[PDB]
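Worksheet: the structure to be examined is printed underneath.
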Amino acid sequence: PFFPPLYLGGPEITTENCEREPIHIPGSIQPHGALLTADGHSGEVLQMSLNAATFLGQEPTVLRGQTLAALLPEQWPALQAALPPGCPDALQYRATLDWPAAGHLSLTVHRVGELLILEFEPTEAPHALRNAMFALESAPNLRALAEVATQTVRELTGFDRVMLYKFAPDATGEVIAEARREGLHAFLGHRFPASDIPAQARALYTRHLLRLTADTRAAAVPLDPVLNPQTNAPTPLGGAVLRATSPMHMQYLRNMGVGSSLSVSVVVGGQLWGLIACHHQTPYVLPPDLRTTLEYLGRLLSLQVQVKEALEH
Amino acid sequence: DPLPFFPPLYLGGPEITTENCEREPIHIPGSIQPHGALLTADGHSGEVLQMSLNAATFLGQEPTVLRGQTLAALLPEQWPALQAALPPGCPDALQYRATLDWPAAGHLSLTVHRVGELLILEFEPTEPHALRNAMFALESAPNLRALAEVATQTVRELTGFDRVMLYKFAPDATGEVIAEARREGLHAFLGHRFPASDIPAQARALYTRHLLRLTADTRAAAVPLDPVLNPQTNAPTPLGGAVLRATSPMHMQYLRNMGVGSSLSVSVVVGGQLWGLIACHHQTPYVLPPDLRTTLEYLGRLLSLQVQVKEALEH
Ligand SMILES: *C/C=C1/C(=C/c2[nH]c(/C=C3[NH+]=C(/C=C4\NC(=O)C(C=C)=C4C)C(C)=C\3CCC(=O)O)c(CCC(=O)O)c2C)NC(=O)[C@H]1C
Ligand SMILES: *C/C=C1/C(=C/c2[nH]c(/C=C3[NH+]=C(/C=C4\NC(=O)C(C=C)=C4C)C(C)=C\3CCC(=O)O)c(CCC(=O)O)c2C)NC(=O)[C@H]1C
């Protein structure tokens, strides 16, 4: 099963109970964005991140009464149609708001049962993606495909280190390709145990395909209330990219000397084949539109891995 | 019966009838569609060899001036990028794309690929979260039918085409329309089946390697390359990888007879075989700009993946 989260007086996490940390319900988010939850029917704002006032420019109480209808007039019917009751928690809808306080915000919404989860992040506003797609497809074998993928991602993102991290049948991992800035250790060829990416994280990574830690020294921002009014239970944040990263996992990034980290799941035959895995030495908020490019690349790599593995077997 | 290609018309080959269907060398027509321009150049020196006859009007230069310069001089910023992206021996399927600001012609999209020692350069005029939203909707579709319907509707919304169909191949290479989105008033093609020579054998092989092709105006005359043969080889210039390549006169007649002014399709490729086609029709001529066509190319790949996934959920 899982332990209760901390804020419901559950046990603190060690290296003895790695498999039972409820990484999906931390009750908090990373501070480079803001999150609201809301009722599926009424559009009634039920929870907000204590930092919402910053991003939205709204007097705190104003929000926690109001309706999405009021708050987001153009958007609220689109949401209603895009995310019908009963849809999967994996389905997401995005829009760009030109919002008074903040030039442009990206809005990302998904639905978990009766709750809409809304994420707001700063945003903005060429051929590198098309060029990359063809490059991946003409790679002659899996090894070269891995090399092209890591190089392409590094060029698109500027990340200090990009790796392709492949799982063995027992969930033992192996860096099979790596693109990195001069003057970093090389992780190429190394293997790491199956507990470094525990079971409940690999399950979540099979369904929700992209996660990041923008700053491995930043404090999480609580949800208020912490419990969902609807249920008097924890809000599932598994499909939110703003969800706070497991403190166990930021301590391993800090010990590695990483200040920022991103990963894309590569999913083949319904299973987690591997990860595109990025490091930055310093804090780094990759903007939403560039993340989208990596999300596309994730799908394309998933296709090409199968194609390429089929021409060996 | 499978038989080798006839020589093209310009090398004294025969004209095409319903008899010798499968023998038209559709990849070497010696000509392009008039909404863009094409140059060929030597892959090592960058000497310009062939150009479409309309090139002066896209590029704003006399032929003899174009042909008298190397790509190093014509494309000083792109020439080194081309050479890195398209190394000798690379496959003909690999494409490099850039946007140019050309004085006379505005923003041009440049698409380049390499066939042996030849570079092929295509120039076309070029111009929010719809793709991301579509990607997730496709993935959440519960079964093959719902996927097919979401895919057709999405493509129609992105493009404005009068008709978008998912055309699936059976094992005998007959195809059938399994989903479609269509303009009000058009008759349905849903559930209709069509004989295997409707899209013949030398075209299904090409459609497995080069995944997008179009006919922007089913009545437009093709524009010859000049000279017609590659001076490197005194042989035909391979154009199967060029979206501008002229369309077969046999296929253009079939579309005209159906009342179609513009046609486009993306290949859906599963396990190395051509599974199907995202086929679009428009009743009037219609040019879809290169950046919009890129969205369809990306959806072609997504759909190939999702078709595998939906079919595996099915035994
Ligand atoms: C007691 C549990 C431990 C643990 C937990 C844990 N790990 C993740 C996610 C990841 N762990 C990774 C480990 C590595 N990073 C590397 O660079 C290498 C090798 C070169 C390894 C082996 C990786 C890559 C991930 C994926 C996420 C990412 O890319 O940032 C989680 C889930 C975190 C979350 O969802 O927020 C958890 C709970 N890791 C351990 O090492 C042990 C001590
Ligand atoms: C003897 C010659 C014949 C012939 C040749 C031919 N056909 C193609 C390509 C296509 N034919 C298609 C036929 C259909 N159009 C539809 O709308 C439907 C069903 C609703 C069918 C069955 C299609 C869809 C294509 C693909 C191109 C496209 O999407 O428009 C070619 C190749 C063209 C080229 O590569 O330039 C050729 C040579 N087709 C015949 O029916 C006979 C007359």
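Our numbering is plain: 1 for the first residue shown, then up by one each step along the chain.
Going by what the header records, the deposited coordinates were determined by X-ray crystallography, 2.1 Å.
Note: Cβ is positioned from N, Cα and C throughout, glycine not excepted.
Noted in Swiss-Prot for the protein shown:
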BINDING   A:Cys18  tetrapyrrole binding site
DOMAIN    A:20-88  domain 'PAS'
DOMAIN    A:141-305  domain 'GAF'
MUTAGEN   A:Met248 to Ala (Swiss-Prot position 259)  Binds PCB (in vitro), but difference spectrum is altered
MUTAGEN   A:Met248 to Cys (Swiss-Prot position 259)  Binds PCB (in vitro), but difference spectrum is altered
MUTAGEN   A:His249 to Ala (Swiss-Prot position 260)  100-fold reduction of chromophore-binding activity
MUTAGEN   A:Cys278 to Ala (Swiss-Prot position 289)  Binds PCB (in vitro), but has aberrant spectral properties
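Structure with Swiss-Prot features highlighted.
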{"residue": "A:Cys18", "record": "tetrapyrrole binding site", "Cβ within 10 Å": "16"}
{"residue": "A:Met248", "record": "mutagenesis position", "Cβ within 10 Å": "15"}
{"residue": "A:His249", "record": "mutagenesis position", "Cβ within 10 Å": "20"}
{"residue": "A:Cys278", "record": "mutagenesis position", "Cβ within 10 Å": "26"}
Problem set entry | Endpoint distance, Cα to Cα in Å, for the 5-residue gap that opens after A:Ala125 and closes at A:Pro126 | 13
Exercise. By DSSP, how many residues in the domain 'PAS' (A:20-88) are helix, how many strand, and how many coil?
Worked result: 24 helix, 15 strand, 30 coil
For this session: Measuring Cα to Cα, tell me the gap between A:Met248 (mutagenesis position) and A:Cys18 (tetrapyrrole binding site) in whole angstrom.
Result: 9
Problem set entry | Whole-number Å value for how far A:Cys278 (mutagenesis position) lies from A:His249 (mutagenesis position) (Cα to Cα) | 14
Seminar exercise, completed: In the three-state DSSP scheme, A:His249 (mutagenesis position) belongs to helix
